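*Asks:* Here it is, the structure in full.
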Amino acid sequence: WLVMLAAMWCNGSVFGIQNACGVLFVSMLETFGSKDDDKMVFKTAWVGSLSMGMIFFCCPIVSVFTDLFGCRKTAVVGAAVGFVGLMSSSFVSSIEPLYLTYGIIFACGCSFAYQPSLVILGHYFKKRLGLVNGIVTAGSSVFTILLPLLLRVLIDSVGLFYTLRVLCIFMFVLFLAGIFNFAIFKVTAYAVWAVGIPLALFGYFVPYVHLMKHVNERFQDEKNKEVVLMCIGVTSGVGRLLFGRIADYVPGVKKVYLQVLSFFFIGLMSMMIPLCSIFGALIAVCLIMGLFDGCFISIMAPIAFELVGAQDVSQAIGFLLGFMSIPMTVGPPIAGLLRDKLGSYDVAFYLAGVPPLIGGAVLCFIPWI
């Protein structure tokens, strides 16, 4: 009757695996090496990009499915289909079949499982949900911290296919645990916000999938390479807690000024990613980037709440997560193409840090009306 552990496991599994796709990326490059094509980064990044894009895209679909097929049934069938897709992802001997079995089937299963966790909390003990949300966000963040060490030890101990075999247990734990009208876009503020946010999300997912390859090709002498994910996760959680507790200090629609500040710092800090000369500098870059990422994710909701009204928060956020699918599945493949054409990720990260600046330039007009 206490869904705290299930919600913590649900959000941790659906996002911790995706946020730790960088080690999966370099593992796929290692296990699929072939000199017949030099654009292997472009093809391989597409798997994780499509996984994230299909997870974010199916949010209105799973919303309308759960709204009329029950939370329990939809959650359990989504966990089952994600588990069977992830299990089938280990029975693959190439890269092109991994598009469907991981970036489509596993992604749609994860999207079908994650969303009902959000709805099931609305009707159980509808009094102290602030602390409930804080605790579940902290648990998801600590799971996202603890996951990449497990991923790396699984990889270098047993391989990649067996690693995907093992992560089905988390999907098995989630298996055990538990009208999209377009009329909201006629308000100008939500329209400009929901066209500027995906434009600012182009370079967001580039480091989450390509950074591990960057530190592998530049810091092979580094003894512990996953400290980046540790720092990014701990600062993400610190940002979530800090901007769930304090960020309501500023009133009105002006919360996006905190959002544009986060986008400006993450853009400039991604610009500073190739400028690093020592590993500690890159680590600090990751701390500030993760803190502002946690800020962004934590304050993702209140601007929507104050813009589209209280009655359309879930539906508007469903559309906005739907529109965020394109930058996730378009950005990092462009970075891979740039790396393949150039030979390094410095220009790739340089260009990936740019569309946060355009997003910062375009969300500044939100407080106008």
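Swiss-Prot numbering applies to chain A: residues 71-248, 282-472, in that order.
Quick check of the header: electron microscopy, 3.5 Å.
The backbone N, Cα and C atoms fix where each Cβ goes, and this holds for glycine too.
Checked Swiss-Prot, it gives:
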- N81 to K: Does not affect subcellular localization. Abolishes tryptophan import activity (MUTAGEN)
*Asks:* For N81 (mutagenesis position), which of the three DSSP-derived states applies: helix, strand, or coil?
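*Replies:* The three-state answer is helix.
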*Asks:* Relative to the Cβ of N81 (mutagenesis position), which residues of the same chain, six or more apart in sequence, are found under 8 Å away?
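*Replies:* Expected: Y184, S187, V206, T207, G209, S210, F213.
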